[PDB]
Amino acid sequence: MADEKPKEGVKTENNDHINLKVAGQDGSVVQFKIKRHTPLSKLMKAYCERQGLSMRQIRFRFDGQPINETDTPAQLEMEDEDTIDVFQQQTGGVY
């Protein structure tokens, strides 16, 4: 069915608080914090804002199984300072 798709920056209640590490071999490792029920997308958009060198070349992957955009750390078990391997461009960023 058709519905709204608000993709803006906003704050919300505090559910959980886990840890994550974006180890980009094609760029650099970066640590960040997020809640249990939170759209990883919000993290992507923010990334570009800082280092918009490869927003269309981002792919979160873990040493166990692939990850999508409609997924969460709740049913992924990716907490406790879990470093999710991520790949990026080769001639666009800086590694």
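Think of each number as a place in line: the chain as shown, counted from 1.
Method of determination (from the header): solution NMR.
Here the Cβ of each residue, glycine as well, is placed from N, Cα and C on the backbone.
DSSP assignment over the domain 'Ubiquitin-like' (16-95) gives 11 helix, 24 strand, 45 coil. Residues or ranges marked as domain 'Ubiquitin-like' by Swiss-Prot on the basis of sequence analysis: 16-95.
In Swiss-Prot, a published mutagenesis experiment is listed as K11 to R, annotated Abolishes the formation of poly(SUMO) chains. According to DSSP, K11 (mutagenesis position) sits in a coil region rather than a helix or strand.
Sequence-distant contacts of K33 (mutagenesis position), defined as residues of its own chain at least six apart whose C-beta falls under 8 angstroms from its C-beta, comprise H17, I18, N19, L20. Annotation of the mutagenesis experiment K33 to E in Swiss-Prot: Significantly impairs sumoylation of MTA1.
All protein chains considered, the CB of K35 (mutagenesis position) has 15 other CB atoms within 10 Å. Quoted from Swiss-Prot, the note attached to the mutagenesis of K35 to E states: Significantly impairs sumoylation of MTA1.
In sequence order, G9 make up the list of same-chain residues 6 or more apart from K42 (mutagenesis position) whose Cβ falls under 8 Å from its Cβ. Swiss-Prot lists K42 to E among its mutagenesis entries, and the accompanying note reads: Significantly impairs sumoylation of MTA1.
Calculated from their C-alpha atoms, the gap between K35 (mutagenesis position) and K11 (mutagenesis position) amounts to 12 Å.
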